[PDB]
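Reviewing the structure listed below.
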Amino acid sequence: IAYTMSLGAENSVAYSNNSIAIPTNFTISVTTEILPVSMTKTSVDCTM
Amino acid sequence: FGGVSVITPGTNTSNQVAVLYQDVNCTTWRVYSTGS
Amino acid sequence: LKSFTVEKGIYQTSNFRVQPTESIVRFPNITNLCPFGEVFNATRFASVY
Amino acid sequence: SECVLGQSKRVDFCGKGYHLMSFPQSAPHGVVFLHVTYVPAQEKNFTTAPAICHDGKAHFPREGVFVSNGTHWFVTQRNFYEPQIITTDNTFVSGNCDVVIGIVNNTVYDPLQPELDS
Amino acid sequence: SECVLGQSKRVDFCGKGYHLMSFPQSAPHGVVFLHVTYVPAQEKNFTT
Amino acid sequence: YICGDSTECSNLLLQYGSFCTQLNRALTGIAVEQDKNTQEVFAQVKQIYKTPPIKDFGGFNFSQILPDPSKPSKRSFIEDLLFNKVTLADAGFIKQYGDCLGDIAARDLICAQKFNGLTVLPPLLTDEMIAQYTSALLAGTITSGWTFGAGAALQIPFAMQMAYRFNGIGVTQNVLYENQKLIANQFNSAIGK
Ligand SMILES: *[C@@H]1O[C@H](CO)[C@@H](O[C@@H]2O[C@H](CO)[C@@H](O)[C@H](O)[C@H]2NC(C)=O)[C@H](O)[C@H]1NC(C)=O
Ligand SMILES: *[C@@H]1O[C@H](CO)[C@@H](O[C@@H]2O[C@H](CO)[C@@H](O)[C@H](O)[C@H]2NC(C)=O)[C@H](O)[C@H]1NC(C)=O
Ligand SMILES: *[C@@H]1O[C@H](CO)[C@@H](O)[C@H](O)[C@H]1NC(C)=O
Ligand SMILES: *[C@@H]1O[C@H](CO)[C@@H](O)[C@H](O)[C@H]1NC(C)=O
Ligand SMILES: *[C@@H]1O[C@H](CO)[C@@H](O)[C@H](O)[C@H]1NC(C)=O
Ligand SMILES: *[C@@H]1O[C@H](CO)[C@@H](O)[C@H](O)[C@H]1NC(C)=O
Ligand SMILES: *[C@@H]1O[C@H](CO)[C@@H](O)[C@H](O)[C@H]1NC(C)=O
């Protein structure tokens, strides 16, 4: 099947003079981030 | 004239493929096989 | 380095390259001498066509 | 350097949310960071106002924001809901109350007048 | 990440002056940031 | 490119397939990297926040940069100007064989490039999608402040957001509430300029 890609979920937000949303609870999150640091070191013999 | 690309899943899943011909309308033409 | 002086460190040289010892020849053992007189010393040759 | 040996105020640099701490781990030809962060979860709707007028002078909160239960008024912090009673050591006075747009009428409790009264 | 989704305390990173806010806009093969900042104008001499 | 439309030279060249494959692999990696770069830059947010329904931000005028629902694209005036300034060279993505054969008495660049096996691939994300992403970012940063970048988005008045930002740089928030008109006028003048 071939289709048109979606740009994520769609929603909106309420806004007025004096409407404010304040959190009451919280959550502790743990995230993984991977980073390369080095590659393999190599040597070449020209004549060989 | 004209580029050709092949869209395929893994060969361990199926053998059906799709062919994308660049710089050409389809609305015969310069295609390998019209098909459907 | 193309110089008589070398700084302190570690350098890489050529791999451990080993020289051969002797030489051998292995040809099939055939004693006959194929005819040089039936090709070059024949009495009648064919036409070019 | 910036996320393991300290705390980072840069947004979205070490994990989503508000950065709390981080842990490094090794990997073949690489490193893996475990970022521990804080995320608010349960939002609640409230009505608010920038400042209040009590005796003709505006009162602005020192830290936090004014909110309302619907009939009463409180001052609370900005990342959590801990309502507190309006009082003089939570707000500061800046001029008259006829220049600010959106001011509301409310009373302010003084923590010294009842003490002197007795 | 650091100037549109938040406020930056890094000096001279997003526009001269004290950074207040920022707006992103698209462009062919590029992006354009409009940085809104705060600049003091009228200095006055005082003894301290 | 080397000896197209020739048979003997192809047979001679069959001893350079590794080189050709390596070049093609490098180019494919370049293209994939560019697509990844665009996706990483412009897709920081995931939820497409709609544009504000009502406009009472307090005097600040955002019609200059917000999209206008009057053209087949979601581009604002600034985006339209920026698009109009720089001119592309690929000339679209479609150029049929019946068109390059049409202009044989007139010289062309793209036709000569394509006849020698040099093609240009189209980007994965179209300009409309990037405009949608930018509009979502604008809506999030206007209606909810900076809270939409850390979890869910929390509603907040714009004047209070400006007071927060002024308190961030070490200036008390009474300065804004006593000078909101002047600040809004200055911002509108700056955006017009
Ligand atoms: C805040 O959220 C957490 C989890 O979302 C709540 O913790 C749960 O509380 C109930 C009853 O105490 C337990 O059965 C669950 O196991 C807890 N969940 C976890 C992950 O530990 C907590 O109750 C909420 N706090 C408030 C005030 O609503
Ligand atoms: C907050 O309190 C003041 C004082 O009671 C109110 O100001 C009065 O408003 C009425 C009508 O606007 C005037 O007739 C009075 O002269 C005002 N009195 C003073 C001392 O200024 C004010 O209206 C109250 N705020 C609101 C929204 O009602
Ligand atoms: C070729 O033939 C002649 C006589 O028939 C002889 O003298 C001569 O030796 C021959 N040469 C060779 C290479 O056999
Ligand atoms: C705040 O206002 C909007 C509009 O009434 C409402 O949809 C929303 O649910 C309210 N916020 C919360 C946490 O209920
Ligand atoms: C709101 O909070 C105050 C303080 O506890 C309380 O007295 C009042 O009854 C509450 N009103 C409602 C509608 O919950
Ligand atoms: C709040 O916005 C609405 C609609 O624009 C308007 O009726 C009202 O006057 C505004 N109030 C304030 C304090 O801005
Ligand atoms: C402060 O001192 C210097 C020296 O008198 C003077 O030139 C300067 O104008 C004073 N600053 C202002 C804002 O006038």
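Chain C is numbered as in Swiss-Prot; shown residues: 303-351, in order.
Heads up, the Cβ atoms here are built off N, Cα and C, so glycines get one too.
According to Swiss-Prot:
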MUTAGEN   C:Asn331 to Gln  Reduced viral infectivity
MUTAGEN   C:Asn343 to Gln  Reduced viral infectivity
VARIANT   C:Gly339 to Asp  In strain: Omicron/BA.1, Omicron/BA.2, Omicron/BA.2.12.1, Omicron/BA.4, Omicron/BA.5, Omicron/BQ.1.1
VARIANT   C:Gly339 to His  In strain: Omicron/BA.2.75, Omicron/XBB.1.5, Omicron/EG.5.1
VARIANT   C:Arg346 to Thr  In strain: Omicron/BQ.1.1, Omicron/XBB.1.5, Omicron/EG.5.1
VARIANT   C:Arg346 to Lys  In strain: Mu/B.1.621
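When the recorded positions C:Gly339, C:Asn343, C:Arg346 are compared by Cα distance to C:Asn331 (mutagenesis position), the shortest distance belongs to C:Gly339.
Only C:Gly339, C:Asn343 of the recorded positions listed as C:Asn331, C:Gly339, C:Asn343, C:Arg346 bring a Cβ under 6 Å of any atom of ligand 3; the order follows the sequence. Just so you know, of the mutagenesis positions C:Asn331, C:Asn343, the Cβ with the fewest other Cβ atoms around it within 10 Å is the one at C:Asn331. Here the C-alpha separation of C:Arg346 (variant position) and C:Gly339 (variant position) works out to 12 Å. Taken residue by residue with DSSP, C:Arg346 (variant position) is part of neither helix nor strand, so it is coil.
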